[PDB]
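Asker: Encoded as structure tokens, here's the structure I'll be asking about.
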Amino acid sequence: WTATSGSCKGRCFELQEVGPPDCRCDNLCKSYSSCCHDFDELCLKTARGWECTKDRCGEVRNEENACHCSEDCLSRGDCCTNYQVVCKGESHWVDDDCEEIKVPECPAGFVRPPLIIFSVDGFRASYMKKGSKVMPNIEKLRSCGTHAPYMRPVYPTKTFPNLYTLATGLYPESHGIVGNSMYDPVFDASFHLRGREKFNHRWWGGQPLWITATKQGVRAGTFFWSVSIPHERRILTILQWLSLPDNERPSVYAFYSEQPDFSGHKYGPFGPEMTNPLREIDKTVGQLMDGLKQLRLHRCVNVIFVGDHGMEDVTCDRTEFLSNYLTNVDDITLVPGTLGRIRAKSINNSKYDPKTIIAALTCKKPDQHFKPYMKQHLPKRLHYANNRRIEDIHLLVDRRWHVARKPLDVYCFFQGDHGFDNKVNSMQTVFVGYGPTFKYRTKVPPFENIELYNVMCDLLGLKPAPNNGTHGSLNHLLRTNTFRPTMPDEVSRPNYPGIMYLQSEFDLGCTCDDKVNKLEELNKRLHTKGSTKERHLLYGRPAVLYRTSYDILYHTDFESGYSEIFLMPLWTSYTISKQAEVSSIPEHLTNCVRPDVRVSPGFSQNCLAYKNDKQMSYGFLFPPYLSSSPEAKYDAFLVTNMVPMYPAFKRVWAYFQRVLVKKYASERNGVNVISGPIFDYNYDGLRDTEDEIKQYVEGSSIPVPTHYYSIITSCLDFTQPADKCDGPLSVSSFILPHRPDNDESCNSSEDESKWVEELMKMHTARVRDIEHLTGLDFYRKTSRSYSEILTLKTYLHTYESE
Ligand SMILES: *[C@@H]1O[C@H](CO)[C@@H](O[C@@H]2O[C@H](CO)[C@@H](O[C@@H]3O[C@H](CO[C@H]4O[C@H](CO)[C@@H](O)[C@H](O[C@H]5O[C@H](CO)[C@@H](O)[C@H](O)[C@@H]5O[C@H]5O[C@H](CO)[C@@H](O)[C@H](O)[C@@H]5O)[C@@H]4O)[C@@H](O)[C@H](O[C@H]4O[C@H](CO)[C@@H](O)[C@H](O)[C@@H]4O[C@H]4O[C@H](CO)[C@@H](O)[C@H](O)[C@@H]4O)[C@@H]3O)[C@H](O)[C@H]2NC(C)=O)[C@H](O)[C@H]1NC(C)=O
Ligand SMILES: CC(C)c1cc(CNc2ncc(C(=O)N3CCC34CN(S(C)(=O)=O)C4)cn2)cc(OC(F)(F)F)c1
Ligand SMILES: [Ca+2]
Ligand SMILES: [Ca+2]
Ligand SMILES: [Cl-]
Ligand SMILES: [K+]
Ligand code: NA
Ligand SMILES: [Zn+2]
């Protein structure tokens, strides 16, 4: 109930929301159907339009007008944004030369530069270049401020998940807004893009920027705008707020445009009808900047120009239909479109079996334009699993396509859509930062939108709530207010075991044909005490950030941190130069596993368990194929370098180790590799404790990894070899799912050179993803600044063209 007979006079776009049934005058009142009767009359004025003309200059204030051209408008803060241009001979902001903003130039009484977040829906990254001739205000922002070639959204590349990620610094699985529609089975309720349930506060987790600000004494304008409030009125309202007295004036604001998304859906990302929406957004930016300039705030305010996601070409005819695959199609509910989520239509159907569904959807047509996944098997880079609102069965849809349940659901209207995998080029969006706190004419590398919350906090002097950004990885965007973190302290120090066990103490069912001089006797002791470690451990040993028991093991070709709890390495580190040679496994060592006399039988794997486990085999973290010499090759067969691997995954691993590592050393002028296992049985993106492990090698305490990682590092200047690099580093990484079949790869019956690399690209990862999953902290000893290292740890190699 709304008692809509109260008044909005003197309350237009009130910041504090007032409780029902009292009628509201805030920028959302229309969305709750709850505005006072006189709201449109008093707060949505339109008379005489949005521009001064020559004849209105110096007019008598008439309060019916949309904006004013009278002499008192600047003091009042309600001039049309072109007032000084038309009436005082001033120039438009876009026609002024760019001049470096070295310090905030703010009116007296401003305690910090304000921040305005100018958010644009569906603004694809390539619009900055392709639409540059029709967007001169945006282009001036871009070239005079700090910009990135693109900004990576979160998955799914939908509106609310991205806007709310921007607000919180959280992945959708953590903030809770996991799609543009959702079913929460605990609440037994549904969330939709349209409608009222989305306003319930229980959907929205974490702490958004406006709350972070309020709790720390920084006032915020309201970020949300009802669709009917015209853009010009949004701008004028922000300008009015900025004219408030010091004690009432907010320090943070958001503008939102529904364009160019709204047109992009109808015409495609580059349809000829797209030029006008881009022109109109540019005009709006112009209105803000002229507006700020009249108030003497154009060298005071930090402005962020940012999109939620891009836009792809998608039409009705590129729809896949589950009714072409499933005979049971009416026993499921599909969340459809550019992704798919499946659950049982009824939870009382005991016949519904997800395994049969997955199987019926797997590699059934030769060009199938979606791939089914259990959500825990999705690429870890998507961070799209640890929420009850994400259905167990997921469909990753190819770019340019839709999935639907039946043809009747689709009957064409639209030519554009978004929602796909967040590494897809067409889904990329924009970032520009302009103002005293940003750098001047600076280009920064692409970065993820999860990082911006921290930076917005830095811009405002706020302490960010716990989030998924890596605070300091974006310090290179900022002139000042940088955040200078310290490296996490190591929690467990390693043991450095010497030779402590006799060969006959081991009864492991392991066999090796190895019963085979003082020059090379002292030479091999030094290799075991760590004499080559500077070659293979380039950036220091990783730090263990949790309580555990482990050992450092040195060898000629590799160093490892061996866990006595998980009975295998947490990490193995080695360097392969450009000139290194690949050799084969000699016949005398094919099923060789040798006890490691530094490590007790009781903290060692055993071969018998693998013999008994008919499903599980084993591989090696340091590849025997890349041993430096025949004598060094025996080290690769130590039981302490062994890890459990399904024979299907061994095809992947073997191709990586035997072919790809050498290929990368050739291309990159050497590589350093760190590899190891990951255990994430509860799909939370975080390292499992021992008691979370759901699968062991039969009859043993040897835990089975869910994934295997590798971090491949070299010199960014590839004319310098990886091991003698003076400057910045280059990295690519992977987190490969450790699966007993290759059902994920439809071409896996062919040679590994036709399908393994494609799998690995799909499972590309950031170093920081691996850190969360392992509790390790890498790159502890470089000669680089820590912030530069944090940037490197957040890099994702996407394998998309420019
Ligand atoms: C990305 O960054 C984020 C933010 O840092 C990381 O997420 C954090 O991860 C922490 C580690 O998992 C997690 O810590 C837990 O918090 C529990 C209290 O949580 C409530 O309070 C906080 C603070 O206000 C709030 O943030 C939480 O909000 C979540 O839940 C609400 C719904 O209630 C959602 O609206 C919101 O979206 C959010 O959901 C997300 O997180 C939850 C988990 O908290 C997921 O289940 C959701 O799917 C979704 O992802 C909460 O309102 C606290 O109770 C936990 O403590 C248990 O475990 C510890 C182990 O140390 C144990 O010692 C404790 O005693 C306790 O155990 C008991 O409970 C167990 C579980 O019921 C039980 O099994 C045992 O037997 C014990 O009796 C724990 O400290 C923190 O909440 C979230 N925060 C957020 C915002 O998500 C995230 O990890 C990062 N991601 C990556 C990849 O790095
Ligand atoms: C960049 C960050 C800081 C941010 C900006 C804004 C900006 N303001 C805003 N205002 C209204 C809408 C809106 O209405 N949008 C989107 C789809 C729909 C909903 N429908 S509709 C009106 O048809 O129901 C269009 C969207 N953005 C909001 C925001 O909060 C949030 F994440 F929760 F969104 C965060
Ligand atoms: Ca959008
Ligand atoms: Ca986990
Ligand atoms: Cl969705
Ligand atoms: K076996
Ligand atoms: Na296959
Ligand atoms: Zn859209």
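Shown for chain A, in order and in Swiss-Prot numbering: 51-461, 468-572, 576-591, 617-886.
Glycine residues also receive a Cβ, built from the backbone N, Cα and C atoms like all the rest.
Okay, these came from Swiss-Prot:
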- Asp171, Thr209, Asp358, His359: Zn(2+) 1 binding site (BINDING)
- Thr209, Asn230, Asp311, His474: 1-tetradecanoyl-sn-glycerol 3-phosphate binding site (BINDING)
- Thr209, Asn230, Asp311, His474: 1-hexadecanoyl-sn-glycero-3-phosphate binding site (BINDING)
- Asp311, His315, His474: Zn(2+) 2 binding site (BINDING)
- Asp171 to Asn: Abolishes lysophospholipase D activity (MUTAGEN)
- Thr209 to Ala: Abolishes lysophospholipase D activity (MUTAGEN)
- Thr209 to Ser: 15% of wild-type lysophospholipase D activity (MUTAGEN)
- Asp311 to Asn: Abolishes lysophospholipase D activity (MUTAGEN)
- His315 to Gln: 20% of wild-type lysophospholipase D activity (MUTAGEN)
- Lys430 to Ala: Impaired secretion. No effect on lysophospholipase activity (MUTAGEN)
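Set these features in their place in the structure for me.
Answerer: Reduced to three states, the DSSP call for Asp358 (Zn(2+) 1 binding site) is coil.
All chains included, 19 other C-beta atoms sit within 10 angstroms of the C-beta of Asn230 (1-tetradecanoyl-sn-glycerol 3-phosphate binding site).
According to DSSP, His474 (1-tetradecanoyl-sn-glycerol 3-phosphate binding site) is assigned to coil rather than to any helix or strand. Summarising the environment of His474 (1-tetradecanoyl-sn-glycerol 3-phosphate binding site), the number of other Cβ atoms within 10 Å of its Cβ, over all protein chains shown, is 31.
Around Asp311 (mutagenesis position), the same-chain residues at least 6 positions away in sequence with a Cβ under 8 Å from its Cβ are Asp171, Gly172, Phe173, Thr209, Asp358, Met361, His474.
Taken residue by residue with DSSP, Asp171 (mutagenesis position) is part of a strand. In the shown protein chains, 22 other C-beta atoms lie within 10 A of the C-beta of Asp171 (mutagenesis position).
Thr209 (mutagenesis position) falls within a helical segment according to DSSP.
Mapped onto three states, the DSSP output places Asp311 (mutagenesis position) in helix.
In this view, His315 (mutagenesis position) is surrounded by 18 other Cβ atoms within 10 Å of its Cβ, with every protein chain counted.
Applying an 8 A CB threshold to same-chain residues 6+ apart, the list for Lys430 (mutagenesis position) reads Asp764, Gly769, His791, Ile819, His847, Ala849, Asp853, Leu857.
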Asker: Roughly how many Å separate the Cα of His359 (Zn(2+) 1 binding site) from that of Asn230 (1-tetradecanoyl-sn-glycerol 3-phosphate binding site), to the nearest whole number?
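Answerer: Approximately 13 Å lies between the Cα of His359 (Zn(2+) 1 binding site) and that of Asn230 (1-tetradecanoyl-sn-glycerol 3-phosphate binding site).
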Asker: If I take the C-alpha of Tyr461 and the C-alpha of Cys468, which enclose 6 unmodelled residues, how far apart are they in Å?
Answerer: 8
Asker: Centre the Cβ atoms of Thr209, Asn230, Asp311, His474, go out 8 Å, and tell me which other residues of that chain have a Cβ in range of the 1-hexadecanoyl-sn-glycero-3-phosphate site.
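Answerer: After dropping the recorded site residues, what remains is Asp171, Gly172, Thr207, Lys208, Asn212, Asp358, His359, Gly475.
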Asker: To the nearest angstrom, what is the straight-line distance from the CA atom of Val572 to the CA atom of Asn576, with 3 residues unmodelled in between?
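Answerer: Between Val572 and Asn576, the Cα atoms are separated by 12 Å.
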Asker: Quick one: which of the recorded positions (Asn230, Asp358, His359, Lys430) have their CB closer than 6 Å to ligand 8?
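Answerer: Listed by sequence, the hits amount to none.
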Asker: Among the recorded positions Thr209, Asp358, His359, point out the residue whose Cβ has the most other Cβ atoms within 10 Å, with all shown protein chains included in the count.
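Answerer: Its Cβ has the most other Cβ atoms within 10 Å: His359.
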Asker: Check the recorded positions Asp171, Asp311, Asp358, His359, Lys430, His474 for any whose Cβ is under 6 angstroms from an atom of ligand 5, and report them in sequence order.
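Answerer: From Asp171, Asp311, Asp358, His359, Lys430, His474, counting a Cβ under 6 Å from ligand 5 as near, there are none.
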Asker: Could you give the Cα-Cα distance between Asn230 (1-tetradecanoyl-sn-glycerol 3-phosphate binding site) and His315 (mutagenesis position), in whole Å?
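Answerer: So the Cα of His315 (mutagenesis position) lies 15 Å away from that of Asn230 (1-tetradecanoyl-sn-glycerol 3-phosphate binding site).
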Asker: Max Cα distance spanning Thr209, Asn230, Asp311, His474 (1-tetradecanoyl-sn-glycerol 3-phosphate binders), Å?
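Answerer: Result: 14 Å between the two most distant Cα atoms.
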